[PDB]
Protein chains: 2
Amino acid sequence: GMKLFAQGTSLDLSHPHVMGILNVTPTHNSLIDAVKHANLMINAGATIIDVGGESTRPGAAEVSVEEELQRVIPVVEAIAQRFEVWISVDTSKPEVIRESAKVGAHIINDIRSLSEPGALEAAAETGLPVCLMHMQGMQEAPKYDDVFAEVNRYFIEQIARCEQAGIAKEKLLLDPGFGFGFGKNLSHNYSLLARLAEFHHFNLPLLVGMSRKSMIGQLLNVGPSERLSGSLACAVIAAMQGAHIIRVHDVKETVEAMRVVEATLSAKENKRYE
Amino acid sequence: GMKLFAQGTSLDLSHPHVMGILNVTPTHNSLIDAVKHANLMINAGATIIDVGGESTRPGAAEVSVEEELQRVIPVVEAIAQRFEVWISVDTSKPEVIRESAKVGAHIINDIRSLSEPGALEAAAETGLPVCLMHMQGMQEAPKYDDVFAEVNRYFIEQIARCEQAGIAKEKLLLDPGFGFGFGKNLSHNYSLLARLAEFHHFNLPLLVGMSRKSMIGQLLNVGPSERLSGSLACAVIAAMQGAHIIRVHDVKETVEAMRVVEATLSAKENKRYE
Ligand SMILES: Nc1nc2ncc(CO)nc2c(=O)[nH]1
Ligand SMILES: Nc1nc2ncc(CO)nc2c(=O)[nH]1
């Protein structure tokens, strides 16, 4: 029943949506390969595309302003021209937010939740949906009084901060920030996955992304390439609880698992596992 | 907290157990390959082994008595000699039940729920745990007043029938009979998967097996070899609800998904998703 609206089109969150990842970093063949990877993800079943001109996993470098315009914008521009899928942009600079909205972007997905100077002001001018994600800080993960309580308290503060800028509450999306890069260890990560359905009291969409993360690599004791089954198990658990968007690397397999989730949630009485 | 007891050892159903499938049908190299496949499944994480001298998927042939002794018994006998895993036997004849219990079998897993003449009497003499599975009838699946109500009513009748023979209720195991070979179509199969946790009112173990079945092949529209992701999604849904044994073909991936399930059920408040 929950819908997202952007660029004269809608996203019906009645079923779980799979959002494929498309990193555009180290440009002649960097654009052909981007359109072809995006094409492959659409044919596998992806309904959203996460174009991010920055890798910020702990220990990754900084990208100046002009650098992100040169890769994010032509990629975003190329997707909307030829495809129907929704395009989310992983950017924190206000200039990339303004230019992504011009070339046809749908969702503003900021890893920093629009904390950079001018970022929140830009995201409101675009009128686009913004995804708010929680994060604390290659260093360690801090200590919490209770990881679920603080993430919740981080939200109420962020929704209130959004509405103060003109971004209506109905445009927002929430993401707990799974991963040992946003300041949460293995116990904190699995506590959030276990209590995900409680986050629905906000009555807002739940973007979730745990694809190939450390919360699967450390538990299963496998390299970064053998984490498919664990990522699928994570995605099903989140979708079983009513997560609306699942941000994954392996789109074909995730989409297959989602269809089992839908066929399961369709026969249930209340469409959600608590 | 629920335990199974057989052959002087125990099975602690505090975590989901993965039961690998080992079919012994069309014998010189048929035994080496059986021990080696069983070995591979143990190293992948399987704690139970399903040795079945019969394939009875719709359209499969009949095996005489002496034929099953020649393959089931030496295979069961070979596993208990060299490995610690539990051995379940897919047999309906009373003679194979008596001889499997002699060579070291753990669980009597009858696809027919001991309906053959003399089968129930044998399973009681062994004192072993029996798995009761529901089934109606290459033909079609019948019409139900309500598929959950009848399967439940099929149980109460079967537990009562077991106790009348001396098989204590604490030795029994239940299995809904997922699959379009036991008389249940795509809607009936997903109704049972959606309402699995309700079956716990019996306070008994839940054996579940949907590996590579038609309820995944028909929904995803893929050949019998590309059903891994859908089978993993099914297994997680059942384990999320508290299924205790998951009967799968792909043990390494299932075991990986179960560890995510355990790590998730460990951080939850009540260890079960309803
Ligand atoms: N919304 C969202 N964005 C992310 N971006 C990057 C990374 C990791 O680099 N993770 C996430 C995530 O988990 N959720
Ligand atoms: N317990 C159990 N046994 C089975 N045996 C055979 C087959 C299919 O040949 N399925 C099952 C099953 O789903 N559960």
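Every residue number used here counts from 1 along the chain in the order it is shown.
Backbone N, Cα and C atoms are what each Cβ position is placed from, and that goes for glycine too.
Same-chain residues at least 6 positions away in sequence with a Cβ under 8 Å from that of A:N23 (Mg(2+) binding site) are, in sequence order, A:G52, A:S55. Among the features that Swiss-Prot reports, Mg(2+) binding site is placed at A:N23, with the record citing similarity to another entry.
Residues within less than 8 Å, Cβ to Cβ, of A:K213 ((7,8-dihydropterin-6-yl)methyl diphosphate binding site) and separated from it by at least 6 positions along the same chain comprise A:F178, A:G179, A:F180, A:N189, A:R227, A:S231. Taken residue by residue with DSSP, A:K213 ((7,8-dihydropterin-6-yl)methyl diphosphate binding site) is part of neither helix nor strand, so it is coil. Summarising the annotation, Swiss-Prot assigns (7,8-dihydropterin-6-yl)methyl diphosphate binding site to A:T56, A:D90, A:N109, A:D175, A:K213, A:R247, A:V248, A:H249 and lists a large-scale study or a structure entry as the type of evidence.
Per Swiss-Prot, the feature 6-hydroxymethyl-7,8-dihydropterin binding site maps to A:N109, A:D175, A:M215. Counting every protein chain shown, the number of other Cβ atoms lying within 10 Å of the Cβ of A:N109 ((7,8-dihydropterin-6-yl)methyl diphosphate binding site) is 28.
While the structure shown retains the original residue, Swiss-Prot records the mutagenesis experiment A:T56 to A (Swiss-Prot position 62) with this note: Increases resistance to some sulfonamide antibiotics, including sulfanilamide (SAA) in E.coli strain BW25113. Listed in sequence order, the residues of the same chain lying 6 or more apart from A:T56 (mutagenesis position) and placing their CB within less than 8 Å of its CB are A:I111, A:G181.
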Subject >> Rounded Cα-Cα span from A:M215 (6-hydroxymethyl-7,8-dihydropterin binding site) to A:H249 ((7,8-dihydropterin-6-yl)methyl diphosphate binding site), Å >> reply: 15
Original post:
At its widest, how many Å does the recorded 6-hydroxymethyl-7,8-dihydropterin site span between Cα atoms of A:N109, A:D175, A:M215?
Top reply: 22
Subject >> Entries of A:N109, A:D175, A:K213, A:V248 (binding-site residues) sitting next to ligand 1, with Cβ under 6 Å as the cut-off >> reply: A:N109, A:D175
Subject >> Under 8 Å by Cβ from A:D175 ((7,8-dihydropterin-6-yl)methyl diphosphate binding site), counting only residues of that chain that are 6 or more apart >> reply: A:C131, A:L132, A:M133, A:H134, A:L206, A:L207, A:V208, A:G209
Subject >> For (7,8-dihydropterin-6-yl)methyl diphosphate: widest Cα to Cα gap among A:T56, A:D90, A:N109, A:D175, A:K213, A:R247, A:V248, A:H249 in Å >> reply: 19
Original post:
Taking the Cβ of A:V248 ((7,8-dihydropterin-6-yl)methyl diphosphate binding site) as centre, how many other Cβ atoms lie within 10 Å?
Top reply: 29
